[PDB]
Amino acid sequence: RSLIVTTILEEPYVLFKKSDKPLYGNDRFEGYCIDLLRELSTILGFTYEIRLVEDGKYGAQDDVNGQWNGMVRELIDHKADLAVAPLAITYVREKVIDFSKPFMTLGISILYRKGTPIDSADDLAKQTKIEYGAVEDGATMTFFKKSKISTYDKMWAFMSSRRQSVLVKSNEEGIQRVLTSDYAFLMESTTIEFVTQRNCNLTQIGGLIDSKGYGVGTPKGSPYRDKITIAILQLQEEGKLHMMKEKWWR
Amino acid sequence: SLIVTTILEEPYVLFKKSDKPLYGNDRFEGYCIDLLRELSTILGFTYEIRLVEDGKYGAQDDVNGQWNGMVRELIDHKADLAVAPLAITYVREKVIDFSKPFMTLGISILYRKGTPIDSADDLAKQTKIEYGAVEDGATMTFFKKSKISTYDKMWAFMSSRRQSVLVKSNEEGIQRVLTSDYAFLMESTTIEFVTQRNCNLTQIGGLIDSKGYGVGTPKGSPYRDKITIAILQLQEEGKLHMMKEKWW
Ligand SMILES: N[C@@H](CCC(=O)O)C(=O)O
Ligand SMILES: N[C@@H](CCC(=O)O)C(=O)O
Ligand SMILES: [Cl-]
């Protein structure tokens, strides 16, 4: 049977392809992760059906009831066979689902405007005039929520107390906030690179705050995890992932 | 106790300097030894460090399929873990298991400053400046297998001059860059260490590829996923970053 592949809209990894005519099935989608999925299928010999995650979330565990949401929950429940998306490999996720080895490496950083006095997370933490936030229920939010580092702990205190006003539903919403208000957005460096190649007034501020990879997610125990790792290693070595990066980040 | 295979390579693993003779695990220090210590704390194992007898990382013989180096030790179940700057590669992942990466890197070029050489392509299209890599490591294996024109050409050069331009260790390659007209293909993490200590040397060009170092285990080992979890803990705690800062 075809594998069910959960994913999420996120430029330039996954987007709706443009056409003057209606599009159907997998042909509706394009992006770096869609190219990745196609190449994985070429190597491993599977067929697949792409399905956008219904709640539009990456995945986090609820504080109170300990339930997961997003693509992570879809894998846990065996509603999908793979998640092919910019899904960060994290400690808490690795406890409940499996991941291939990373196809891309990245870290949290800051998206803000050029020409300002802000040069680091510490600069943001030490003030309140410039608001800042992150995507709700993603790995970046979770990093701040759990950090014992003073600077990041202070930042979580600020974001948490202003949740409704500074946390956003999507990277797109965050980027828009940066473009239209005095706001700095905590987000992943890979995605910042895409944004700053298109928006010449924006820049990454400071360096990477952490390091992590994106991996293909599978339900815990899936035999596809190790096969997908081997295929990713092949695509990396052949230079195909690099060409895909160049294609989509232009 | 676990048997841990490793290899001498600054600043990942080195012999501690000391006045008094050292024994057993006390003999060793470095980034990978700190990593091993952190992993043993999280997972609750004790261990014996043993340097790989043949001094090799691991490659497969093109004729008879035999492996050497730390990879061989894992295949033969002579070691439980390999904790070293051991690159996760396609060919190795088919025969051993690896944790997720504790460090990310890529092949690049080590050479002297002040020249017009700016890329692998610049090296490939000439012969005056010789170039090479560590024998029986991941970098050599990348070139050997590459379908990319420039890299295929570089493999043709290197293999035809194997006895002169391929070296036994990074240390030997670095000395060769310092004493002759030679550019060394080597891993970017190690280049960073070298260029922070040798102001006449520099990385040429960017990364030629992308890979990680992982803890190796025999195929099917229960330790692989446990070590991955521990590495993720260490990354998220900020310890992997502090470990790199310490040794670099
Ligand atoms: N890629 C992230 C979502 C975006 C973010 O948290 O910055 C994740 O896997 O949760
Ligand atoms: N770290 C490499 C050895 C050095 C190199 O090939 O540049 C390996 O795992 O084989
Ligand atoms: Cl893995």
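Going from the start of the chain as shown, residues are counted 1 onward.
Keep in mind that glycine also has a Cβ here, set from the backbone N, Cα and C atoms.
Some features that Swiss-Prot has for this protein:
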type    : residues                                                : note
BINDING : A:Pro86, A:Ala88, A:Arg93, A:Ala139, A:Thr140, A:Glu188 : L-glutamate binding site
MUTAGEN : A:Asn201 to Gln (Swiss-Prot position 751)               : Loss of glycosylation
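For A:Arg93 (L-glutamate binding site) paired with A:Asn201 (mutagenesis position), the C-alpha to C-alpha distance reads 35 Å. The separation of A:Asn201 (mutagenesis position) from A:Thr140 (L-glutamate binding site), Cα to Cα, is 23 Å. Applying an under-8 Å Cβ distance to chain B, the recorded positions A:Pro86, A:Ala88, A:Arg93, A:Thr140, A:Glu188, A:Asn201 reduce to an empty list. Within 10 Å of the C-beta of A:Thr140 (L-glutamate binding site) we count 25 further C-beta atoms, all protein chains included.
In the three-state DSSP reading, A:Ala139 (L-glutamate binding site) counts as helix. A:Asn201 (mutagenesis position) is 26 Å away from A:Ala139 (L-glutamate binding site) when you measure Cα to Cα. Note on A:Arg93 (L-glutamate binding site): other Cβ atoms within 10 Å of its Cβ, all shown chains, come to 25. The CA atom of A:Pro86 (L-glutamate binding site) is located 25 Å away from the CA atom of A:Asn201 (mutagenesis position).
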